[PDB]
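My questions will all concern the structure given below.
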Number of protein chains: 2
Amino acid sequence: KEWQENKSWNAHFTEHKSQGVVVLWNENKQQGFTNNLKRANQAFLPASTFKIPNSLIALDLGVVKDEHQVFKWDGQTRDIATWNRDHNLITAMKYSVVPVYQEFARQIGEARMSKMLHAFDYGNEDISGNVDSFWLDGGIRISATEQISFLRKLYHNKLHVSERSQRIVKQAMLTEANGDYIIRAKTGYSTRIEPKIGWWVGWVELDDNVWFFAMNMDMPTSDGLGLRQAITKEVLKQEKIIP
Amino acid sequence: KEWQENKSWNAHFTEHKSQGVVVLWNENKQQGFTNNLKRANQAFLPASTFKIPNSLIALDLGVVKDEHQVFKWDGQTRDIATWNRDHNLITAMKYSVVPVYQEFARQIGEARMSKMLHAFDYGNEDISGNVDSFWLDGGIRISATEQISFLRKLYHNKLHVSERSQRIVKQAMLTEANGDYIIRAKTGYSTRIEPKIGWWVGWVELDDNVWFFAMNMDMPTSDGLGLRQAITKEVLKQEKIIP
Ligand SMILES: *C(=O)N1C[C@H](NOS(=O)(=O)O)CC[C@H]1C(=O)NNC(=O)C1CNC1
Ligand SMILES: *C(=O)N1C[C@H](NOS(=O)(=O)O)CC[C@H]1C(=O)NNC(=O)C1CNC1
Ligand SMILES: [Cl-]
Ligand SMILES: [Co+2]
Ligand SMILES: [Co+2]
Ligand SMILES: [Co+2]
Ligand SMILES: [Co+2]
Ligand SMILES: [Co+2]
Ligand SMILES: [Co+2]
């Protein structure tokens, strides 16, 4: 996988006063682009972007039966209001409801977790730390370019889980759709261990191609979180991928 | 299935110089609403809304392998320019490419098609006419209320085809998605037999409920086609289903 540098995209980071990386993979051409080859390959904690593999494993093992199964709020009031209510896989992804995913992780267990992440070739494949938080403050790392490798397999149903688990997760990833494009993606925010960064990884489906993407950026406070999507879209617009 | 009448929705037809019906079903409450009870139960040719069951049958029998298989343009130039190109299941639904679905129907054949439509309880279950056009100018008829019953089964994976088939077709029905709702639906326009009518059928998925919809409206010319979605959405908005 060759990655071409296109530094012009820095204008969209510079302009919004930020630092980060966007990586793009054109599936038809089998060609990648990024504004920063080095940061493209730097490995960070995935945080809530871990919800993709975690969902896949939970489904494949039967921890999650289907996307309608309800995970009842455990009654503990937390900082984010949308977390304080019953959820299913679709809403748990949408609102990035960590407790629901920590419970999945505990049920998966560390042996099946580790074996699954080897099968997925996910990041550095290291789950050291708590079984229910390693992807937040444990030993797992993944780079932007590794997110794309992982996501390309998901897209083509090539991960070592059932096709059904893959289709369900790609349904749960649905973020936006209109008559020009479909975006399936997952955000994240790694606060718990420096450096604080925001992630957005996914792809955009066109009629006759797909463009995978993974971006991360410095995120000292929650106030810049909207820039994850906003900057990614600025780059997609520049590259004529979306209107 | 009980239906309440709500005549106030007629203002959205009237203001657009139109006549038709919108039928809504609230899944959590198991209640239906419509502006016109009679027309809600009046059965019409399904035209392009038949691509939903046709897709399901074609996938279940392996006539279509999956949503990436390419159906090469047959080289015949037709009125609608988007048809004169290669397609897959996703784009063939999106651009409502009749000739791709006529090939499906020919390969499915009369005997399996009839069995499938009985299994589906699809309208009057009658496939009289050409095997490659009966849903356009043959004997099959379905009402908007019957479209809802059928779609509810699809939603719940209860049709007598594989779960896989139903998931692929629901993916292909994807029309719009955002932070507030997802719409999965299919348009149609029945022109070969009077009365000329436009259809839009599908559902809207919310965080905690799903609202099914089926609408048809008189359509003397193609210049009114956008009203299908526009009127439906005005109903949806009036009922606070979407903002
Ligand atoms: C993901 O990275 N998460 C979960 C949630 N996701 O929102 S988003 O980034 O997908 O929009 C909030 C941010 C992040 C965290 O979970 N970070 N915080 C914590 O887990 C709390 C316990 N220490 C703070
Ligand atoms: C569906 O009902 N079709 C196919 C295409 N539909 O687009 S939409 O209604 O989903 O937006 C065009 C309209 C319709 C027809 O096929 N209509 N007519 C015919 O196929 C023949 C009679 N003139 C050609
Ligand atoms: Cl989908
Ligand atoms: Co390995
Ligand atoms: Co190892
Ligand atoms: Co190793
Ligand atoms: Co493929
Ligand atoms: Co109105
Ligand atoms: Co169900």
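Residue numbering for chain A follows Swiss-Prot; the residues present correspond to positions 23-265, in that order.
Note: Cβ is positioned from N, Cα and C throughout, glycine not excepted.
Here's the feature list from Swiss-Prot:
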MUTAGEN   A:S70 to A  Does not alter thermal stability
MUTAGEN   A:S70 to G  Increases thermal stability. Abolishes hydrolysis of cephalothin and decreases catalytic efficiency about 60-fold with respect to ampicillin
BINDING   A:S70, A:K73, A:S118, A:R250  beta-lactam binding site
ACT_SITE  A:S70  active site, acyl-ester intermediate
MUTAGEN   A:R189 to A  No significant effect on catalytic efficiency with respect to ampicillin. Very little reduction in dimerization at neutral pH. Predominantly monomer at neutral pH; when associated with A-206. Slightly decreases thermal stability. Significantly decreases thermal stability; when associated with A-206
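How about a rundown of where these features are and what they're close to?
Cβ neighbours within 10 Å of A:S70 (mutagenesis position), excluding its own Cβ and spanning all shown chains: 20.
In the three-state DSSP classification, A:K73 (beta-lactam binding site) falls within a helix. Within 10 Å of the C-beta of A:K73 (beta-lactam binding site) there are 27 other C-beta atoms, taking all protein chains into account.
Packing around A:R189 (mutagenesis position) is summarised by its Cβ count: 21 other Cβ atoms lie within 10 angstroms of its Cβ, all protein chains included. A:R189 (mutagenesis position) falls within a helix when secondary structure is assigned with DSSP.
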What recorded positions among A:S70, A:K73, A:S118, A:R189, A:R250 have a C-beta sitting less than 6 Å from any atom of ligand 1?
A:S70, A:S118
Just name the recorded positions among A:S70, A:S118, A:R189 whose Cβ comes within less than 8 Å of a chain B Cβ; none is a fine answer.
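Cβ contacts with chain B under 8 Å: A:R189.
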Please report the Cα separation of A:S118 (beta-lactam binding site) and A:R189 (mutagenesis position) in Å, rounded to an integer.
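Rounded to the nearest whole number, the Cα-Cα distance is 19 Å.
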Just to verify a number: CA distance, A:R189 (mutagenesis position) to A:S70 (mutagenesis position), in angstrom, no decimals.
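A:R189 (mutagenesis position) to A:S70 (mutagenesis position), Cα-Cα distance: 19 Å.
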In DSSP terms, helix, strand or coil for A:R250 (beta-lactam binding site)?
helix
Taking just the CA atoms, what is the gap between A:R250 (beta-lactam binding site) and A:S70 (mutagenesis position) in Å?
14
Excluding A:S70, A:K73, A:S118, A:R250, which residues of the same chain place their Cβ within 8 Å of the centroid of the Cβ atoms of the recorded beta-lactam site?
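Once A:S70, A:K73, A:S118, A:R250 are set aside, the remaining close residues are A:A69, A:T71, A:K208, A:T209, A:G210, A:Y211, A:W221.
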